[PDB]
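Working notes, structure below.
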Amino acid sequence: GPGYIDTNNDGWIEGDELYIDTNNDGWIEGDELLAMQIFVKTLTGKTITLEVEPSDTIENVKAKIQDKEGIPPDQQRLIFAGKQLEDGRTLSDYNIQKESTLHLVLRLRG
Ligand SMILES: [Tb+3]
Ligand SMILES: [Tb+3]
C-alpha cells in the first residue's frame, strides 16, 4: 500500500515523496500522511512489514501481526532495542520511527 506523490511538483519522485496509502484506494487522504512502515523480524519466519502510525498502541501492532501471520496477541511479545514493549502505549513514546525493526518472541504454552 505504499507509493509516491510528486509534492514538490518538480516532475520527479524523491525519497520524501513516499506516502503510505493505508486504505489502499488509489489515493492519499489527509489522515494517511502520518502512516509509516516498520518491520517485524518474526521468530521462525521472515521479516514482515506493517503500515502503522505513531499514535498506534502495541495491542494494535499485535492485532496487525495476527491478521498477517496467524498468531494471537496473548502469545506475542514484542521487543525493540532491548525493551519489552508494553500495552496501552503509542509507538512514538517508545521512539519507534519509519523503518524501525521489532523482535517477535513467542510464549511457550507447553
Ligand atoms: Tb518531486
Ligand atoms: Tb488512500
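We number each residue from 1, going along the chain as drawn.
Note: Cβ is positioned from N, Cα and C throughout, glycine not excepted.
These come from Swiss-Prot:
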type    : residues                           : note
MUTAGEN : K83 to R (Swiss-Prot position 48)  : No effect on HLTF-mediated polyubiquitination of PCNA
MUTAGEN : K98 to R (Swiss-Prot position 63)  : Abolishes HLTF-mediated polyubiquitination of PCNA
MUTAGEN : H103 to G (Swiss-Prot position 68) : Loss of DTX3L-mediated polyubiquitination of histone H3 and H4
MUTAGEN : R107 to G (Swiss-Prot position 72) : No effect on ADP-ribosylation
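If you count neighbouring Cβ atoms within 10 Å for each of the mutagenesis positions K83, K98, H103, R107, the highest count belongs to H103. The Cα of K83 (mutagenesis position) lies closest to that of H103, out of the mutagenesis positions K98, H103, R107.
Taking CA atoms as the reference points, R107 (mutagenesis position) and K98 (mutagenesis position) are 27 Å apart.
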